[PDB]
Each structure stands twice: as structure tokens, then as C-alpha cells.
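J.: Sharing a structure here in C-alpha cells format.
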Amino acid sequence: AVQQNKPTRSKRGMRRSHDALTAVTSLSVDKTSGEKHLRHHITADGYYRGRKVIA
Amino acid sequence: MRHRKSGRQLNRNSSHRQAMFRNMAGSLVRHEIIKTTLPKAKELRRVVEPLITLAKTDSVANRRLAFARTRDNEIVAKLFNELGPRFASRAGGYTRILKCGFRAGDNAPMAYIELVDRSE
Amino acid sequence: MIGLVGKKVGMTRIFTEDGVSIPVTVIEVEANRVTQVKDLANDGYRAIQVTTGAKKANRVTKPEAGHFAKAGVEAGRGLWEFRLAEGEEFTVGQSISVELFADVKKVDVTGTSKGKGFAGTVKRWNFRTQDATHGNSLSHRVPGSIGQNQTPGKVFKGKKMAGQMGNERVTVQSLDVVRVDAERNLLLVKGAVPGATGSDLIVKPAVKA
Amino acid sequence: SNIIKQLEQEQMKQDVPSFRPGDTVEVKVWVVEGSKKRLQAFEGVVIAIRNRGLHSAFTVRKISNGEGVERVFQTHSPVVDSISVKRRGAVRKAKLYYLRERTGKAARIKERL
Amino acid sequence: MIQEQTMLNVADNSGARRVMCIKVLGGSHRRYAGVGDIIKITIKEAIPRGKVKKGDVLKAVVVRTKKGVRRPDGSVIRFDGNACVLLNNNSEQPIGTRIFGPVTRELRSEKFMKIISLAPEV
RNA sequence: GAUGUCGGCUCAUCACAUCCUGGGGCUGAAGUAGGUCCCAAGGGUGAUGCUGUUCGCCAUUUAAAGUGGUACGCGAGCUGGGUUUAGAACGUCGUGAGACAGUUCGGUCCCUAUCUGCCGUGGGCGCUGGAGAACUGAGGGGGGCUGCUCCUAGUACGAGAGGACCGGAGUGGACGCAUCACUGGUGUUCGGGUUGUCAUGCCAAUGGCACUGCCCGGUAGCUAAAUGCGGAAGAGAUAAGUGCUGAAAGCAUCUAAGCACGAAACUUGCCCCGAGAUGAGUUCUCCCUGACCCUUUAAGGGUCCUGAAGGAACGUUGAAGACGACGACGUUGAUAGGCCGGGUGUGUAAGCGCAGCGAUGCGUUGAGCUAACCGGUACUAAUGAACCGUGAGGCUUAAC
RNA sequence: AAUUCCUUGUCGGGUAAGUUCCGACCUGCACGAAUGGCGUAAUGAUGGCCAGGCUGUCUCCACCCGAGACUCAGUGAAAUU
RNA sequence: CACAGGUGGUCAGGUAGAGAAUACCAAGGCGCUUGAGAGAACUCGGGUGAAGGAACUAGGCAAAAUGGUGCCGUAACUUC
RNA sequence: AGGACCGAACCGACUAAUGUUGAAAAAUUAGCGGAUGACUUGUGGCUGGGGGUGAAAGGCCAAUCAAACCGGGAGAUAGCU
């Protein structure tokens with residue numbers, strides 16, 4: 001049910017050694033708008049493949 | 001297991017999914033583009049695109065079937081009068097899904113789904 | 001003897017004229033190309049390594065492409081080895097076909113069994129369920145006890161618990177060879193073999209006989 | 001499954017009569033009595049048809065010698081020698097499992113015209 | 001599939017109307033008895049002046065089940081109820097002299113050729 | 001300043017003083033069967049009526065229904081019938097309050113797991129240039145049961161009754177593993193019937209809601225009750241046992257020298273895992289062979305150019321899966337959806353005609369629909385990029 | 001017997017098999033006549049027992065439907081040490 | 001506690017229905033102040049099961065089953 | 001007519017599960033009992049601690065009961081920890 005000794009700060013750190021996030025490293029650049037976006041996602045201005053799809 | 005099964009249950013009961021996709025297909029027909037979660041699109045295709053393929057041929061029986069599936073006479077009329085003719089030569093694939101980022105309140109994969117022609 | 005690498009096609013039946021239905025697994029065994037011969041001098045044991053099927057050229061990484069290039073054979077979907085007996089002998093590039101099994105009468109088929117995911121002890125190990133009623137509290141399919149008491153003070157290794165089931169290598173031995181159809185590259189064996197449709201099978205003449 | 005398809009094709013009978021559930025059929029099945037091979041008729045009402053290519057089957061229900069019996073004949077078996085239709089029944093369902101709870105007059109089937 | 005506590009009908013004129021399976025004999029932990037298997041029963045219901053009286057314990061052979069039998073063809077034969085023939089406890093011979101209802105070819109085994117010969121069908 | 005009681009349940013695990021099956025010696029062992037002792041733990045070793053029961057007593061099995069240890073194994077797994085709170089009553093004892101291992105009825109079972117342990121499944125590094133495969137097998141694990149029938153052979157044996165050894169063959173039971181071809185189950189993602197009620201203006205046709213409203217069927221998948229398969233044969237070393245030659249100790253004597261046999265134990269053979277086997281192995285293939293500067297000067301650091309084999313990421317996904325992982329596929333493409341054709345399932349859709357007063361029937365019509373199935377098909381989505389990963393790999397000594 | 005320790009008394013019934021039950025016997029450890037005896041229609045969320053029906057209680061589990069569990073984003077405890 | 005609990009009175013429409021039961025609705029009011037995915041074991045709350053049918057268990061606990069109206073018919077016993 | 005019967009409101013609370021750091025310091029869900037009565041409820045009043053009240057259970061008397069709560073004697077006492 002519950003611990004029988006206080007775990008150390010070392011064991012917090014060890015358990016959390018897997019908690020780090022991963023960055024994208026990987027922004028794609030649209031052909032026409034030239035702006036960065038997430039691979040396979042439309043851009044902020046509505047482009048994808050280099051065509052307006054939203055406007 | 002889930003081997004070879006189809007259909008997301010989307011954390012809903014069957015009645016709820018059926019009602020929800022009826023509404024969402026009506027929405028897509030009348031607006032020609034809607035914004036929804038990525039998993040709810042990709043389930044709209046299995047619902048909407050059969051409606052267009054049904055609307056290819058106009059008959060009373062077909063319209064009554066469409067009305068049964070989409071209890072919306074305006075939607076039925078738009079299917080049979082605009083989308084039927086518009087997609088007459090296309091072999092399925094009437095819609096198009098565009099990933100569009102994440103929702104702000106729940107970090108939900110969001111997507112656009114639209115008719116491929118969309119008056120353009 | 002060596003065996004052949006095939007693919008599971010499905011199951012069906014054969015009706016024999018005296019009115020017996022024989023369930024069969026249809027294994028197609030295309031030509032198996034020998035891509036390497038291992039011997040005592042170089043490798044420390046006797047074996048042939050085969051390939052089979054076909055693979056898209058854009059998917060063949062050039063390490064594999066060079067390996068297949070040496071043997072002068074086309075890329076297959078994989079490589080498998082068969083230890084060689086004392087009399088057997090093949091050569092690189094030799095194509096071995098199904099009529100190897102023309103007169104065998106028993107094969108051992110090896111495949112990867114269907115994957116059942118994380119399975120409970122009831123499904124994984126046939127544990128008897130506890131009572132559904134009569135006061136049972138939240139303990140219907142649960143495993144029950146797992147050890148004795150203070151004196152072992154531990155759970156013995158190899159205890160049967162829940163966990164991953166299936167998706168593992170399985171051999172069924174001594175299957176009757178119902179028909180060997182050379183023209184279609186078909187082997188028909190009586191009974192069921194591990195795996196799903198479309199999975200690889202290793203078919204060898206029965207060891208135990 | 002092209003290859004299983006034709007493996008099965010090579011092996012289906014070609015003369016299976018058309019019948020429907022509700023029809024009264026007699027089925028001639030081969031019976032071997034040691035050295036002798038004999039032809040025995042089992043006649044009844046088709047209550048179910050499982051039609052799956054080579055794996056087709058049909059269930060025939062009988063009232064024999066006091067109590068009901070039903071055989072599930074595997075169509076395309078060489079045991080089944082021949083199937084013949086004695087009368088054509090008019091039913092609306094595809095499975096007449098409700099006939100298991102009927103007997104006598106309550107089990108009658110209208111003839112199909 | 002006849003197990004302990006199953007109620008069977010009696011397909012012979014030995015007098016019993018209902019018998020209850022008491023032991024599926026012929027193996028340790030053996031669960032079920034199909035057509036052709038010897039079970040041991042108790043008699044639950046008998047006609048007044050029969051050759052066996054209610055409460056007797058004796059053997060019997062299952063001649064009809066409604067789980068049925070599988071023929072080598074793959075076909076299956078089912079009945080609408082389970083029935084057995086009472087057998088003398090020491091020499092497994094029928095007690096009756098008439099057999100009612102069809103029986104099945106699984107009895108042709110030199111041990112139940114009496115039943116086959118007396119049966120009205122199959 | 002709390003170490004939960006019995007039995008059942010669910011899981012066990014070990015010992016051997018062995019219940020069965022296996023080997024053998026002696027018999028007051030003719031055979032069949034025993035009795036007794038020795039060796040042997042590989043596997044197996046009932047479900048019920050009564051009672052809270054272990055037990056016991058039954059009634060039927062079985063090859064056998066072992067005996068103990070394990071906090072009389074097991075309540076952070078379950079039960080709580082009994083025991084052992086507070087209510088009540090009986091017999092009994094006490095003047096009484098009350099009491100009785102006397103009885104009787106009724107009577108709150110908490111825990112989201114930190115650590116060890118265990119079943120699964122990953123990340124990091126290492127393995128000495130990196131990579132993609134394919135292996136070896138050191139080690140572990142799993143399995144390792146038995147009935148009945150027939151032949152040998154009514155032969156041996158026996159006065160008859162009875163009835164073999166040994167050697168083979170075929171079918172079972174329990175058990176395990178795979179599977180879904182069959183036979184079935186389930187199938188709220190498919191079709192039909194039907195009740196009440198509300199809606200679509202209404203008729204008709206439909207939809208909602210009433211547990212999928214109630215149901216009747218049912219595709220795929222999954223599954224057992226369904227169907228295939230398997231526990232070995234063979235080795236090697238032996239146990240009890242039996243011997244051979246053979247002295248000590250002219251004889252003898254299985255042992256002291258030497259030589260054989262001999263069992264489900266042991267080691268293999270069968271199957272699965274497996275080089276973190278840091279003792280990190282092997283085999284094959286693939287890729288990278290530009291400069292410059294500074295200092296402790298060294299397996300030293302930086303700069304510019306270059307980035308390969310591959311890998312990851314992202315997307316479309318899967319009979320893969322909690323998540324990772326794993327496998328397929330990304331336009332040179334069938335990876336998924338859709339579409340097309342088929343199959344399957346339900347069973348003759350709507351609309352119209354006709355007959356009938358009508359409900360309804362009939363024809364058009366086995367029609368219409370049909371999910372996860374099968375064959376196709378780029379119609380939609382799978383983007384050129386980018387990212388990571390480098391630039392020839394230490395030293396020593398031998399050999400060449 | 002809500003009472004009998006011995007005791008699962010004994011005998012009969014009911015079961016294939018019955019320490020319970022039901023009917024007897026009397027050998028009442030230790031019933032008994034308003035701290036009532038004995039019976040009793042009806043009645044009881046009363047106690048025991050036996051049938052038929054009925055079924056996943058079980059032989060023995062299989063599948064589906066939902067809510068959690070699992071993963072992602074926001075928030076964010078506890079016993080204990 | 002913006003807590004699944006407690007809290008007297010009054011009004012009360014339609015269609016089925018004996019009904020203020022219940023089903024579905026009207027007027028009116030809401031969708032319950034975390035959501036999005038996946039579709040593991042196991043837990044909870046359901047649905048359905050072949051053959052059997054209480055073999056379960058302390059004990060049929062739980063589940064399943066029965067169910068309405070008219071009419072026919074109805075036992076021992078009894079304080080009628 | 002009836003401490004009649006069946007059955008909502010209403011008033012109870014026999015059984016099972018769930019919950020047990022709860023939605024809740026006794027509830028929820030599925031059944032269950034009574035339901036013209038010895039009924040149920042509203043509003044006020046009255047009874048007080050060795051006292052009340054009790055269709056009786058050592059029940060109840062503000063989540064407290066073999067003697068309420070609050071303040072005082074009082075820093076009772078404690079060969080005990």
C-alpha cells in the first residue's frame with residue numbers, strides 16, 4: 001500500500017530519467033508561402049503543398 | 001483483441017455515434033468544409049462518401065434512403081441536386097482530410113474535412 | 001532433410017471419394033533460392049541460407065542488395081537457414097522447389113502464432129475462475145494466490161502470471177502431407193498451422209516420424 | 001484467395017438442385033455396411049441453408065419413428081449422392097428454427113405456387 | 001454431451017421412463033458421454049409392472065443425444081432429446097426386448113449389435 | 001505502541017517414509033493374481049449425498065484417488081458457514097446481577113503497491129569506425145501421465161477352472177499447444193418482424209425513444225463444445241538387481257585388476273528462449289580514403305568544407321499492440337478509407353399496377369439493402385525537404 | 001425437543017448416497033402445566049427441509065455492449081517514512 | 001464542498017393506461033465546469049449463449065423464471 | 001365494514017452487490033415491507049442528567065450516552081509508562 005522508507009532524491013531523478021520531452025527538430029517549409037509548419041499539417045496561413053486550402 | 005475489426009467507438013454508445021455522425025454528415029454537406037478532431041474525420045468518410053455515391057442516381061427510393069440516413073430534407077436535396085451531379089465522374093474519394101494542428105482546451109489532433117471540389 | 005519456406009494461404013477441405021473431409025492448410029511454397037552455403041571451414045557448421053518471394057527494389061537496403069548480388073539471385077522477402085545433414089549438398093544460386101516434398105508424408109510446420117496481446121491468467125494459462133457469486137468481492141478472474149508465506153517469502157521464478165500471449169514462434173509436428181502440387185507451388189497439409197493468413201511458414205520433413 | 005478459390009472450384013459438384021428453406025427434400029446418402037455400399041434416403045424439410053461455396057450445407061428436419069431428428073448435410077460431399085425436391089414450401093424466413101418447437105398440425109408448411 | 005445429473009429418456013421397453021446419469025464412466029475426470037458411451041444411471045421413473053423398478057442403479061448406453069454426432073464427412077446428426085438403453089450391470093446387455101426410435105451407426109461395434117438389430121432405423 | 005482463527009476457494013511449491021505407472025530380489029511365487037522387501041520423485045494421483053467442517057461415513061468412479069513439510073502454505077487473492085462482541089430464547093447453575101467451547105436464531109472482511117519478489121514489455125549505454133542482415137549455442141525453461149481392445153495365444157502354465165511373459169497393432173480418458181476448414185456460440189458496426197408513443201404538413205414511406213424497447217436470423221473477427229497435433233523411438237552414463245573371467249584365501253568368490261548388462265530418475269534426443277555468453281562470439285554484405293589552426297603536446301582541442309551506408313522522425317496503417325515495441329506501405333505507391341465487381345447475410349424494398357368493402361394478398365421481384373470478407377481500382381490521404389549518423393578506425397607483439 | 005451430553009441414539013420415510021429434515025420409540029445428562037403446558041385456522045422481509053419450473057450458480061467458461069483502467073493535454077491529493 | 005443525501009405546501013396538459021404507475025411527448029427547463037484518443041489484462045454495470053440443468057454453495061446467494069384482463073376451474077384443513 | 005387486500009405518493013428498511021483516503025462521518029443501485037392506520041407529516045409547546053423519555057434496545061436525549069455538554073474544584077491522582 002505505502003512505502004516503508006522515504007525514497008531518496010536520487011530515486012526521483014532516476015524514475016524521471018524517462019520523463020524528458022522530445023522536440024520536433026523537423027519543421028517543413030511550404031513551397032509557396034515559405035513558412036514553417038508541422039510535417040503533413042497545413043500552415044498557419046492556410047497553405048499546404050503550397051496551395052491555399054483554407055483562406 | 002480487435003483483429004480485423006472496423007469502426008471507432010469514440011467513447012460513446014452506438015446510438016450516440018449514429019446520431020453524431022448523422023449531424024456531422026449534414027454539417028459537411030451543407031458547409032462543404034468542417035473542422036473536427038482527426039479521428040472523427042476518417043470516420044466521417046465512411047458515412048459521407050456513401051451518401052454521395054448514393055446520390056449519384058436520383059430516384060424516389062434513393063432519396064427516401066438518403067432521408068433515412070440523413071433526416072434532413074435540405075441535405076437530401078443538396079446531395080441529389082448538387083453533389084450527385086458534381087461528383088458524377090469521380091470514383092469515390094469525395095472528401096479530403098487536412099491535419100490542422102491541435103485544439104487549445106484538450107490538445108486534440110484537429111483536422112479539416114472538405115469536399116474535394118468545394119466550388120473550386 | 002532441409003525444409004522449405006512458404007506462406008500460409010488459408011484453410012479448406014479435401015473430399016476423398018469415400019466421403020471423408022480432410023481439413024487442409026494451403027501453404028504456397030514458391031521457389032526458394034539458395035543465397036549462401038555455410039560449411040565447417042568458413043562458418044563452423046553446415047547450412048544453406050535461402051530466400052523466397054520477391055521484394056520491391058526501393059525497399060532493399062544496399063547491404064542486403066550486395067548480399068543478394070553475390071549469390072546472383074533476386075531479392076526475396078527474407079533469409080532463412082537450414083542445417084544440412086551429412087549427405088545433403090547444395091550450391092549458391094540453386095533454386096529449390098516444392099517437389100522436394102514429393103514423397104515425405106509428414107512435415108513439421110513452424111510459424112508465428114497469432115498475437116493475443118496482454119492476456120489474463122484465465123486465457124493464458126487456463127486458470128480456473130473463482131465464484132461469480134456467493135460473496136466474491138472483485139475477484140472473479142483474478143489469479144488467486146501467488147506464493148506461500150514467510151518461509152519462501154518470494155514468488156518463485158516461472159510463476160504463471162498474466163502477460164503477453166501469442167505472437168511467438170510455434171511448431172506443430174507430424175502433419176500429414178495431403179497433396180504436393182508442383183505446378184501451382186502448393187503444399188497441402190492436414191490440420192491447422194500456426195499463424196494468420198499470409199504469414200511465413202517453415203515446413204520441414206518431420207523429425208520425430 | 002484466388003488459389004483457394006480454384007482449389008475449391010475443382011471440387012464442387014455441378015448439378016446441385018436449387019431449393020429453398022421450407023422445401024421438402026429427400027437426400028440419398030451412401031451407407032457402407034462392411035463390404036456392401038448402400039443408398040439410404042433421409043427425407044424432411046429444409047430448415048436452414050448455409051451456402052458458402054464448397055463449404056455449403058443445409059439442415060433437413062425429420063420426424064422419424066417417434067422423435068425428431070435433423071441432419072446437417074455438407075453439400076458437395078461425395079457421401080450425399082443426390083438431392084431431390086419433393087414439395088416446395090412457402091415460408092418467409094431463411095431459418096426455420098421455430099419448427100423445432102412445433103409438432104403435428106402446428107408444423108404445417110404451405111405449398112409454394 | 002451427457003454428464004452427471006443429466007436426465008435421459010429410455011429407448012427400450014425395460015420399463016423405465018426417466019433415468020439420471022450418475023457417472024460418466026470410462027476414464028478419470030471424464031466429463032461427457034456421447035453416443036455409444038456407457039454411463040451409469042439411477043432410475044427416476046418407471047411404469048408399474050416393468051422389469052426394472054424405480055431407484056435401481058445400473059448401466060446404460062447413450063443412443064441419442066441432441067448435441068449429436070459428427071460423421072467423417074463433416075455432417076452432423078442431431079436428435080431432439082437424449083435417450084439411452086438400459087444395460088445389465090454385470091454383462092452389458094440390453095434389458096429390454098424392443099428398441100424405440102432411431103439409433104445411430106456408432107453402435108455397430110459387436111457390443112451393441114443387439115441394439116442395432118432391434119432398432120427401427122439406422 | 002495488534003504476529004488475523006478453522007475449513008472451503010484460487011494458485012501452488014518441495015520432501016520421499018512411493019498411491020499409480022517403471023526396474024528388481026525372495027516367496028509358503030504353477031498361471032492369473034498377490035505378499036514382503038530393495039531401487040526409483042519423470043509425469044499423473046476423482047467428482048458427489050450428509051454435515052460449518054478437516055475428518056468421517058456413504059454411493060459410484062479410476063491406472064491410482066500417496067503421505068508429510070510449506071506461519072496445521074496461501075484473507076494488502078477471495079469466502080466467512082463455523083468460531084469468538086453487542087439482541088433474543090431454551091436446557092442448566094446461581095437469591096440475584098449474570099454465567100456455561102452446552103444449545104438455538106440473527107448478526108459492517110479496509111488498503112490507489114514505495115521496495116524486494118514475479119509475469120510481461122521498453123528506453124540508456126556497452127560490446128572499440130559505423131551500418132544492414134543471417135547465425136552459433138554457453139546457458140536456461142517447457143514437455144515428459146496412463147487406460148482399454150485386438151493379435152501373439154486359449155499358446156505357455158494348469159487336474160480342470162482359469163489364464164500369461166515377451167513382442168506388436170489400434171482406439172480412448174485426462175492434459176498441453178496451435179487453429180477456425182467444418183459443427184456451433186457471440187455478433188448494440190448487417191437484414192427483417194413487431195408494441196406503445198413522438199416527429200418528418202399529411203397519406204404513404206421513414207427516423208427517434210422505451211434494456212439493442214422487445215425479438216427472429218446473421219458477415220468478419222474472436223472463440224469451444226469444434227478440429228489438427230504432441231508428449232516418444234533412439235542414444236550415453238547408471239540405481240536396485242543380475243552376471244563374466246578372477247586371485248587374496250590349491251577351493252570358492254560379480255571385485256580387489258579387468259569385462260558386461262540393467263528403470264518413466266540422470267545427460268541428451270523433442271520444442272521454445274537465448275552473445276549484457278561484459279567470457280558481449282561468428283559469417284556475409286554495405287559506406288565514408290578533404291583541408292586548416294592552436295596548445296598539455298596527446299587515442300588532445302577547435303575551424304571550415306563535407307553527411308555516406310544507414311537510422312530516426314512524420315504520414316497512411318496492420319490477423320502487431322496498454323504504451324513503447326514490432327511488421328507493411330509513402331506517388332517509381334495498393335498502406336488505409338472510398339469506389340467498382342463479387343460473395344455473404346436477411347429474405348420478395350420503395351414506387352406503381354391488379355384483386356378484394358377492407359385488413360391484406362399478388363405481379364414487378366428472391367426483389368431491395370448488406371459491417372469488419374474476397375478480387376480489383378490512385379478517387380482521397382500517404383510532400384520535395386529537413387533531422388540524426390561522418391570523413392577510413394588505438395596500442396603492442398607475432399606471423400605473412 | 002429453540003431443551004438429549006453421550007449422539008450422526010434406534011427404527012421407518014424420502015436420496016444412487018441424508019450428521020439436516022419428517023414421522024416414531026422413550027433410555028427426559030438436564031420438558032412440564034399463567035418466569036404457563038399442549039394443540040391450533042390465518043398470518044409473518046421468521047427458522048429448518050423437500051419438489052416442479054427456471055437458469056452462466058456450476059460442468060467451464062466464450063463473445064459483445066458501455067464506464068474506468070492504458071495514452072495525450074490541463075489541474076492536482078493521500079496514508080506512510 | 002458549486003457534496004448522487006435531507007427539506008413542508010400549491011398547480012399539474014396530450015396519447016396509450018385503472019391510475020399522480022409506466023412508456024413517449026407538450027408548455028417549460030436542461031445536457032449534470034475536465035476534455036481528446038486507444039479499444040490490453042483486470043474491475044464495475046449490462047446483453048447473449050451450444051450440451052447439460054443446482055452437478056454450485058454454508059445455503060439456489062445471485063441470476064433466470066412467473067406476471068395483465070375476462071372466463072372456466074380449484075385440494076387438505078379451518079376459528080367457517 | 002375492516003389496526004381488510006393489491007398497488008403510487010408518503011413512511012420504512014429484509015437481501016445482494018458497489019462504495020470503504022466514498023458522490024455520502026450509513027448512501028447508491030436492483031429487488032423488499034406497510035400504505036384509513038397502534039398511520040404519516042408541518043408548526044409551536046412540554047419533560048434535564050442519577051435526571052428525562054422509552055410497544056424495552058442499556059435504546060434515545062444535537063454525527064457524544066451502563067449516565068449529555070460546558071465551565072470550575074484541578075496542575076485530582078497515577079508504586080505505571
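Header lists the method as electron microscopy, 2.7 Å.
For all residues, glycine too, the Cβ spot is worked out from N, Cα and C.
Sharing the record's features from Swiss-Prot:
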- E:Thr97 to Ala: Reduced RsfS binding (MUTAGEN)
- E:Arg98 to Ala: Reduced RsfS binding (MUTAGEN)
- E:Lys114 to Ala: Reduced RsfS binding (MUTAGEN)
- E:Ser117 to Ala: No change in RsfS binding (MUTAGEN)
J.: Near chain A, which of the mutagenesis positions E:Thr97, E:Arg98, E:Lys114, E:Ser117 can you find when the cut-off is a Cβ distance under 8 Å?
T.: none
J.: Taking each of E:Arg98, E:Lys114, E:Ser117 in turn, which of these mutagenesis positions have a Cβ less than 8 Å away from a Cβ in chain D?
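T.: Checking chain D against the mutagenesis positions, no residue falls within range (Cβ-Cβ under 8 Å).
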J.: Sequence gap of 6 or more, Cβ distance under 8 Å: name the residues on the same chain that satisfy this around E:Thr97 (mutagenesis position), in order along the sequence.
T.: E:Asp12, E:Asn13, E:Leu118
J.: Using all protein chains in view, find how many other C-beta atoms are within 10 Å of the C-beta of E:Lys114 (mutagenesis position).
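T.: Step by step: centre on the Cβ of E:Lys114 (mutagenesis position), count other Cβ atoms within 10 Å, giving 16.
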J.: Could you state the CA-to-CA distance between E:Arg98 (mutagenesis position) and E:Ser117 (mutagenesis position) to the nearest Å?
T.: 10
J.: Let me check the 10 A CB neighbour count of E:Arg98 (mutagenesis position). How many other CB atoms are there?
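T.: Taking every protein chain into account, the count is 12.
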J.: State the three-class DSSP label for E:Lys114 (mutagenesis position), counting H, G and I as helix, E and B as strand, and everything else as coil.
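T.: In three-state terms, E:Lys114 (mutagenesis position) counts as helix.
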